[PDB]
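Notes for the one structure printed next.
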Amino acid sequence: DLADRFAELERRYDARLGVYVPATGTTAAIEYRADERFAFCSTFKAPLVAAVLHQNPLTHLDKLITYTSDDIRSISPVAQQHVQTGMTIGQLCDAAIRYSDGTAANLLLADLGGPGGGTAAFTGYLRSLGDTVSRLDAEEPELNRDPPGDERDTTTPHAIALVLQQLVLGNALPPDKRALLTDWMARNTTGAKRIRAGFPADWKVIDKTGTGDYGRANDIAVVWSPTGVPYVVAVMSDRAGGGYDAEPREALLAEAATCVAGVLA
Ligand SMILES: CO/N=C(\C(=O)N[C@@H]1C(=O)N2C(C(=O)O)=C(CSc3nc(=O)c(=O)[nH]n3C)CS[C@H]12)c1csc(N)n1
């Protein structure tokens, strides 16, 4: 009855909703528009922080990177406080994962592929995990503003969730490197009103969000049952009919998250 409840979501909130939950040994896959393209928005900072953990040793996190007030061309709640200080590669990973810091993203992107190769560099990291489908093409902010139907800067709920089962549950990262990424999104401060609000409080919820033009509200999560059994949820939505300034409904992502909880009980 999942598609039945999910179309009603789309109707009530006038939105396009995409959900995919990978099948476990006991639990079938849930999927709604799983293989349609949605815009990454800030969700890409989660597997990008994974690229930077993979590519270098844990020593790299202490390399101080100097950035400016010029380099802030995007919402940057935590990077904006170090206009001259510069921050450790581990602290940027903190910003862009947990505060969705936009400027951290571009430095992290710059550290991964240089000035001009960053987006192609992160996209190749996604390829390196089997995602032959997602692409990044722009840096912040423009990656959040592509027209609907455009393939650039898009992932799919299926693709991004399969990326997430490897990062947190798989062996994409070694145990310690993986330790920090998971810890970062567990500390994440943005997704309170999304997938977290859909599951019971005795579930363990570790998420990273994305929000952008055309009503775009995304949340990608790994959740844990009272019996610890792990589940990867990726919820993506846009409201591309109301134009570029359409309001994201966060309550949508919460709502959809109470249905997959209604079947992962
Ligand atoms: C310039 O780029 N345009 C952006 C943009 O920066 N998007 C990023 C993205 O995905 N971000 C995320 C996040 O990770 O969700 C966030 C975190 S979401 C959030 N959490 C809160 O607690 C809160 O009080 N407010 N908000 C908004 C901010 S925008 C940035 C944007 C936001 S709305 C819109 N039409 N464009």
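Numbering of chain A is taken from Swiss-Prot, so the residues present carry the numbers 43-307, in order.
Cβ atoms here come from the backbone N, Cα and C positions, even for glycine.
Lifted from Swiss-Prot, the feature list:
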- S84: active site, acyl-ester intermediate (ACT_SITE)
- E182: active site, proton acceptor (ACT_SITE)
- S142, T251, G252, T253: substrate binding site (BINDING)
- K87 to A: 200000-fold decrease in catalytic efficiency with cefamandole as substrate (MUTAGEN)
- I117 to F: Significant increase in ampicillin resistance. 2-fold and 3-fold increase in catalytic efficiency with ampicillin and nitrocefin as substrate, respectively, mainly due to an increase in substrate affinity (MUTAGEN)
- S142 to G: Significant reduction of catalytic activity for both nitrocefin and ampicillin. Leads to in vitro clavulanate resistance and decreased susceptibility to carbapenem inhibitors, but is still susceptible to ampicillin-clavulanate in vivo (MUTAGEN)
- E182 to A: Loss of catalytic activity with cefamandole as substrate (MUTAGEN)
- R236 to A or S: Significant reduction of catalytic activity for both nitrocefin and ampicillin. Leads to in vitro clavulanate resistance and decreased susceptibility to carbapenem inhibitors, but is still susceptible to ampicillin-clavulanate in vivo (MUTAGEN)
- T253 to A: Significant reduction of catalytic activity for both nitrocefin and ampicillin. Only minor impairment of the inactivation by clavulanate. Larger increase in resistance to carbapenems (MUTAGEN)
- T253 to S: Only minor impairment of catalytic activity with both nitrocefin and ampicillin. Still inhibited by clavulanate and carbapenems (MUTAGEN)
List, in sequence order, the residues of the same chain other than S142, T251, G252, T253 whose Cβ lies within 8 Å of the centroid of the Cβ atoms of the recorded substrate site. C83, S84, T85, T232, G233, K250, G254, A259, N260, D261
Consider the mutagenesis positions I117, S142, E182 and say which one has the Cα lying nearest the Cα of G252 (substrate binding site). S142
Which of these recorded positions (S84, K87, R236) have a C-beta closer than 6 Å to some atom of ligand 1? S84
Across the mutagenesis positions (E182, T253), the Cβ with the fewest other Cβ atoms inside 10 Å is that of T253
Taking every pair from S142, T251, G252, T253 (the record's substrate binders), the biggest C-alpha distance in Å rounds to 10
Length of the line joining the Cα atoms of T253 (mutagenesis position) and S84 (active site, acyl-ester intermediate), in Å: 6
Using the alpha carbons only, what distance in Å do you get between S84 (active site, acyl-ester intermediate) and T251 (substrate binding site) once rounded? 6
Cα separation, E182 (mutagenesis position) to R236 (mutagenesis position) (Å, whole number): 23
Cβ neighbours of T251 (substrate binding site) where a neighbour is any other Cβ within 10 Å: 28
Using Cα positions only, nearest of the recorded positions to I117 (mutagenesis position) (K87, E182, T251): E182
